[PDB]
Number of protein chains: 12
Amino acid sequence: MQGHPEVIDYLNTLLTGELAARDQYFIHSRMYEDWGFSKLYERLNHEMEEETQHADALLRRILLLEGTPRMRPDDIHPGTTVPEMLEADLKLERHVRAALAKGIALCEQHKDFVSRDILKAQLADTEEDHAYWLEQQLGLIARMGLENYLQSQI
Amino acid sequence: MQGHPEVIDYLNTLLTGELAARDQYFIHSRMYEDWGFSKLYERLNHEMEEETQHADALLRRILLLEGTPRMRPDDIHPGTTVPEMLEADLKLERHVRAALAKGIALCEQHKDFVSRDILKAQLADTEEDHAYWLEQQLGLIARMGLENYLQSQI
Amino acid sequence: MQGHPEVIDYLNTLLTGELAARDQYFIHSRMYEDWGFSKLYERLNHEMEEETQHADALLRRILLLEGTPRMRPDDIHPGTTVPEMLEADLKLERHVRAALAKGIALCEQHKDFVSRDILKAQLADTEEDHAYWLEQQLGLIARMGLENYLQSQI
Amino acid sequence: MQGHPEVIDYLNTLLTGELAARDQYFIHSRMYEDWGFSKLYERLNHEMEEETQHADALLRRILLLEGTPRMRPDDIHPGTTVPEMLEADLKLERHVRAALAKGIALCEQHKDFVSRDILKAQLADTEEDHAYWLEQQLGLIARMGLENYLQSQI
Amino acid sequence: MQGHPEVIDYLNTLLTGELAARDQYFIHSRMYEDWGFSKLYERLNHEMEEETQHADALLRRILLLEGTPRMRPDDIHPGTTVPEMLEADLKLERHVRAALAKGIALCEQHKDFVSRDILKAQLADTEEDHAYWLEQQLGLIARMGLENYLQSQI
Amino acid sequence: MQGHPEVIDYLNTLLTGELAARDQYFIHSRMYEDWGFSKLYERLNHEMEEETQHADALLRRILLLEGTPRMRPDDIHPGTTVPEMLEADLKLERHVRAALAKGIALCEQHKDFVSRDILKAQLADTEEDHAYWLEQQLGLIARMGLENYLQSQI
Amino acid sequence: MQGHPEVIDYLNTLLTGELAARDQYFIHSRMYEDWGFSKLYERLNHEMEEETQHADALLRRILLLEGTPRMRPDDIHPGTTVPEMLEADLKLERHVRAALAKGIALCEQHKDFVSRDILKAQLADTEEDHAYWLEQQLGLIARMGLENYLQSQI
Amino acid sequence: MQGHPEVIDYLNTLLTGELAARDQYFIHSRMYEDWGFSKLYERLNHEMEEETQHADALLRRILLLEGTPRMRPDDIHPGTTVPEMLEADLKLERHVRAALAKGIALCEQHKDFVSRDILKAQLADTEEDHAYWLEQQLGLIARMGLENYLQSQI
Amino acid sequence: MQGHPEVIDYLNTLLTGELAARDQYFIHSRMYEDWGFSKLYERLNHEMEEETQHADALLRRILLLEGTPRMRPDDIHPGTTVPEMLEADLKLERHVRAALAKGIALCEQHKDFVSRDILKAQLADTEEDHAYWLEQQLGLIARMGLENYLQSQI
Amino acid sequence: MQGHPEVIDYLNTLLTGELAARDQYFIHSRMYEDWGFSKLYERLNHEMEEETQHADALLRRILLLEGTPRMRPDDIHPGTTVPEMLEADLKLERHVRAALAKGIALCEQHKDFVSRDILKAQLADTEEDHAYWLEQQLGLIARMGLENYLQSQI
Amino acid sequence: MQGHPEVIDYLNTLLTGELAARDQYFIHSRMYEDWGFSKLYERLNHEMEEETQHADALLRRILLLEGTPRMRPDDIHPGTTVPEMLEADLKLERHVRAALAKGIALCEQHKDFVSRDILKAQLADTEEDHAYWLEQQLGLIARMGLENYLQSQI
Amino acid sequence: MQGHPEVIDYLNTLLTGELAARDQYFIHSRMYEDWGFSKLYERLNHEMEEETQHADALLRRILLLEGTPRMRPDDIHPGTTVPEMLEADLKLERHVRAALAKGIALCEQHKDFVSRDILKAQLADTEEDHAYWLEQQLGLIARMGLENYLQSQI
Ligand code: NA
Ligand code: NA
Ligand code: NA
Ligand code: NA
């Protein structure tokens, strides 16, 4: 189907944003595992899987709309300590949420309601799972101290 | 059956007290879950379910006695921190225990032994489950510190 | 996440509206059961469960958005006869439908698409299940008479 | 064990009252079945079984207390039409409720708390099952007419 | 195979008659369901399925005979009340029965015995299931009144 | 419920469009089967089933909104060769997509968000299943030739 | 039973026609298998089995009617190439269809309705299975070329 | 449905003929069993069951056609020896075959093709099961002698 | 919870009475087993288990009420012959029954209805199981002689 | 463990090469699926999974060696037609094979035999699965023509 | 087979190194268990099992090569506190890694590729399991403190 | 892939060496079976299977490397007595071990690490299974005498 060139170009932006989010969760999960925090490894591995699915859905939609997917991920900036990693992931999800909301409005204005529903589902995922979960971890650290919290993630 | 108007009016008091206790456990459980304390979420969710059952039993008994149930819950005052929430729940159960004991005596004086047995069962629930469990948590905090304790509730 | 104060305040309005709808279905179901209409008991009990779920979803969303949930239900006005109860439930669902539609528009204007999707799901529930079912009952009464209809609900 | 002669004599009164209630439910169930109301047959047959159990519990308790059980049932007055039968059963349960409450007080005054707990259980049965159920039937008749109601009991 | 042009043209008439009968049972079933008569919904839904199968068999036979199927359904006239709907369905089946019998004779005269056996099977369906069932409903209404009958269809 | 007369009238337009799409997939599937292309038969039969479900959902929604469904399908124009059939189906889905998008906007303007969500689901079906699948077939023909492609559909 | 000598003589004609059709499908199936077309082997083997059943039914019917079955098959003319074989089978089924239709009329005129129903079943088999299937194959060849088609029959 | 008065009257003739055939197989089966021929008992019992089914189908068809079934069986003439019984059954089936064939023609002339198909099925039963089986027995007697044959039926 | 010091002190009395009853059933069961009376061993072992449960319930209740349990059992006086043992157990249960009844009244006067319900359950156990069973044994001895009775307990 | 800085830097090169190979197989698989070649989709999806595993193994090894993984994939150049895609994948695997062999020698020279064994396993995967499979496809195209080959990949 | 005397002598060195590593993990596991750290017990017990397997593989290989295995373990130096034990195990694995790498080079120079592959497998075990796991524990201690960490090992 | 002509030529040497080893184990196994030594038959049959697998792996690798496999086995020299056969197999495995080691070095020098890993696996098989097992047999003969040993192989 012939998609609107502005919608396609912006799905491509969301796509390279998701490819990056996938890769950031990729390296953070494996860093957590290397340090011996299996529960953090599991959760970030799950986020990596979810982003891979999001990227897949964008990519296929771009093809259906007869676009050419942009496959270069955005630049990533991983943490080097547990606090920096959590902060880097907090920045990432805030960014994806903001980009998605813009795409949601763009889709409405070009009357691409199906592309829009795809983005709204990804936004729900980003808020109610990624952001929600990350905020939980930050709050736990605040309530019990970093050491107690990291103990609980072994 | 025609219940004694004083018994009915007091079951209504207990009823609006239980509707409130249900709603307080409702908001506390969901607050604990939002902060990432799944074990506290589970336990307060269970207390919410038990209060809903207590309210149901009162409500049906009021109807059998040909009363009109009062469905407005009492005012609730939830905590905003884990310590305040535990204190608010401690105050609540002390109050329900006191109200139940009064109703138990009232039922005896109007020779409504069945209504009385219902209240005695609810009182046993309130003491041996809610109060007992809450006291356990307070004692644990006292023995290991708030941080260690909250860690154990993740 | 920091939700828009107008969205939060209005979810709170919807929340205290759902807590009320839950309690009205609560008392109506138990009244129908007391009179011996098990089929009406079952259906209103189901509506009570669904409203409890709706309230739960609002409450959690308010917390995720860093609001403070308002836990006092709105005032309820239950019927005293089967005809009044059905009329009271008809008024309730019309009201919830109207409040939801307003919230749906409000969410769009503050670009809270996830809160908006939650409300649209609740609206679909309210129309296609509660309103639809209640209209069916009223129509049946109209087609066969109140006595025949109540017989069928035993 | 040596029971108090006043408690024993009154358990005997309750006993001959239960033997009668058993026999009244006995004849009413079989009358309903003869007329083709299987649902009324089933329910009165169940009440007959429950009264037989109540009588059994009284009888054994009288023996444990070294009394001699009085085995003659009280006089019964069954109906001859469905309305009279329901009225006769309504009178019966009102009577058993009143006799039980008196025995409950008598047991307390002679410090026979175990005999008292037996009576309180029978009273709960009499109110929440027999009386409650019978009131339901009367209300149904009032709401839909005798003919519609009897149709529903086939 | 080269079918006789008169047989083909008449199968097309039967075909557009069946497409219509399908659509009339389609709207009547959904109307009955909307009003809360699940038993009528089920039965008309079944008739809709059977007509869809009849149309399918005609359509395929027309293709085997190297005809071009006419896919526009005949005009339909649904009822707006339960009595009108039953009357509309009574008129429909009388019409299909009459058209089928004519086609059965036509097939015999052009020595298309296989097309004829197809029509005889559809006629048996139309008489012994649709017509028979509809007549049963009309008779029931006549014997017990419309209100009692509609009660039984909930 | 009282639906907005403009929404109802337009659901009726979508409805008669779906009844047609159902019938076009109906005749195309059976034509493909007659020629011996079982894989095309299966897929078009599936599309026919999906359109029947779409029509059903519109029809019921029109009834809930207290409209009168229009049951005459739109005119259809089936192909006579495999290339014409694929082209006719390509034109059909383009048309349904365009009509749905218009209805989606209309529903928003009359604040019928539930009717709107129904249409958005049907649009997703039409794009991601029907249009997507049909485009795949056209592309395959282009890449391997019509003869090779039809061989693969036996 | 004493069958009409004209019916018996004509069942014998149909019988020796079926014995032949069996033998032609016999040799064609085995020729297709020898050349490596297993799918054609399977289908012609099935037709051979069906003709054997048809011959069996005729033979037994001739015996029940106290006739003497004629067991010599008609002359057969098998193809030597795939195109000739398909043409020979096309000629065969056209012939059996024509002979059956004549027998169907003959049976009616001698009031042998049971013999007639047997022939009508065989005719349905011959048209809707053998002729239909063979026409499908010819059409496929026409749409994709002989080479592509034979590839698909391996 | 309004059946043709001549068809109805003749189904009634067939009906009282089947009620008789049922009763003749009834007494013959039980006579064979009394004499110790269990295999003859089983087979005639089966024929009795089949005739009961035939009578049932006629009876229901007469009712659907708004006739009044004639329930008096025709006169029967059972045998008193095995040879007479077999002869009586041979006469019976010849008679039913003749009556059915006449009804089959009558149904065709009044365009009652469904009634006609019912009779053709019964005729097939009568020829291919009853007549065929009875002829087999007579032939066996002829080939091995009555004594050997009766031995084989124990 | 802060229990009333008089209730706590008296639960302690009941507690040291139960610890003793446990130990007396402990030694009697093992004495019966040593002499070869397995049935008496089993029954006294069961009573020992029940008393251990009673002591456990008192002990935990004392802790919930923030008392300090008194863990020294009362003095016990076991028998040395089967008759003395039965007499010692008869004296024990009479004593526990008397102490429990006093505690039941004490609990009522201090409005500790939950502690009271615990004691009433223990009293029911003591009367209907221990006392009842022991009286049965004494009666059996009286009816059949000590030798016959002891034979039956092997 | 402290890895040799030259080994770490080169694993990083292999790592960003694998992240790229993963992404190229990612887009090619989804392109093949969009065009309707499910068998090519499956195979490239499998290669994408295998590269993701290879990248994971490199990444973890880099962490164990106390390096910092480089997470930016190398530039990719996907095809736009089936022939270009196959050529792009042929170039990719030739490149990965060459880079791996160099790393294998480098690992040996720095006596990192474990890192070396990891690379040798990846090389075996790249040759015996990816390269081997791709060469097979190219050869098939050469032997049967592009059209026949693409037909076989549907 | 006649192994090279230098390879044999060095496998013997590796062998007495593994016998020691086995014994050190032996005493450390049992020390951890004695102190109540079951998770450390399990892991060191596993390492002891793995070293026993490594020693077994060396020993058998030495025999196949017609050497005489040296069975005296190297001297071990276990810790006396958790920190010293972890340090002693860190020193051990560093030593085994260094000895293995030397043997790997020695095997290559004497063209004993099978002995070399055995050592490379043991080295992979030593790095990716023992060293990796031990480093994880040290890092955890560093991130959460020794007390928190030891708590997690109970 | 384009393999190095020296590697290919040497894999061909190894290949014709394996084809021979297969054939020698082939004839020895069958000779042992003919003489009644089933245990020797089983073991040599297993070696034959393993060599066939080795030859297969070489052959396929030669094809992947775009070589032409040499399929003539090397000359074999089987024994004629059990002692000569064991000696012939001892010579064979010594030869294959020597040829493999040379190929392993050759592969390294041409940087064909995958071909090299294949050879190292075959060498491990040859040493640890074939050579090891054969040496065991020779040693057994030496320890118990040829007669005792052959007895054990029946
Ligand atoms: Na801690
Ligand atoms: Na009625
Ligand atoms: Na081709
Ligand atoms: Na004989």
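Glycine too: its Cβ is placed from the backbone N, Cα and C atoms.
Within 10 Å of the Cβ of C:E51 (Fe(3+) A binding site) there are 26 other Cβ atoms, across all protein chains. If you look up Swiss-Prot, you'll see C:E18, C:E51, C:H54 marked as Fe(3+) A binding site.
Positions annotated as Fe(3+) C binding site by Swiss-Prot, on the basis of experimental evidence: C:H46, C:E50. Sequence-distant neighbours of C:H46 (Fe(3+) C binding site) (same chain, 6+ apart, CB under 8 A from its CB) do not exist here. C:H46 (Fe(3+) C binding site) carries a helical DSSP state (H, G or I).
Within the same chain, residues at least six positions away from C:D129 (Fe(3+) E binding site) with a Cβ under 8 Å of its Cβ are C:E47, C:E50. Under the three-state DSSP scheme, C:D129 (Fe(3+) E binding site) falls in the helix class. According to Swiss-Prot, the Fe(3+) E binding site annotation covers C:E50, C:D129.
Under the heading Fe(3+) B binding site, Swiss-Prot lists C:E51, C:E93, C:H130. All chains included, 21 other C-beta atoms sit within 10 angstroms of the C-beta of C:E93 (Fe(3+) B binding site).
Quoted from Swiss-Prot, the note attached to the mutagenesis of C:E18 to K states: Does not complement ftnA gene disruption, only about 60% catalase activity in strain PAO1. Counting every protein chain shown, the Cβ of C:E18 (mutagenesis position) has 27 other Cβ atoms within 10 Å. When secondary structure is read from DSSP and collapsed to three states, C:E18 (mutagenesis position) falls in the helix class.
According to Swiss-Prot, the mutagenesis experiment C:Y25 to I carries the following note: Does not complement ftnA gene disruption, only about 60% catalase activity in strain PAO1. The DSSP secondary structure for C:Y25 (mutagenesis position) is helix. Its Cβ placed at the centre, C:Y25 (mutagenesis position) has 25 other Cβ atoms within 10 Å.
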**Q.** For the Fe(3+) A site built from C:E18, C:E51, C:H54, further residues of that chain with CB within 8 A of the site's CB center
**A.** C:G17, C:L19, C:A21, C:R22, C:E50, C:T52, C:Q53, C:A55, C:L58, C:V96, C:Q122
Q) For the recorded Fe(3+) B site formed by C:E51, C:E93, C:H130, which further same-chain residues have Cβ atoms within 8 Å of the site's Cβ center? A) C:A21, C:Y25, C:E47, C:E50, C:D89, C:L92, C:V96, C:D125, C:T126, C:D129, C:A131
Q. Relative to the Cβ position of C:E50 (Fe(3+) C binding site), how many further Cβ atoms are located within 10 Å?
A. 19
Q. How far is it from C:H130 (Fe(3+) B binding site) to C:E18 (mutagenesis position), counting Cα to Cα, in Å?
A. 13
Q) Between C:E18 (mutagenesis position) and C:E93 (Fe(3+) B binding site), what is the CA-CA distance rounded to a whole number of Å? A) 10
Q) Including all protein chains shown, what's the count of other C-beta atoms within 10 A of the C-beta of C:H130 (Fe(3+) B binding site)? A) 23
Q | Spatial neighbours of C:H54 (Fe(3+) A binding site) that are distant in sequence (at least 6 apart) but have CB under 8 A | A | C:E18, C:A21, C:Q122, C:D125
Q) Just the number: how many Å between the Cα atoms of C:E51 (Fe(3+) A binding site) and C:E93 (Fe(3+) B binding site)? A) 11
Q. C-alpha of C:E93 (Fe(3+) B binding site) to C-alpha of C:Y25 (mutagenesis position): distance in Å?
A. 11
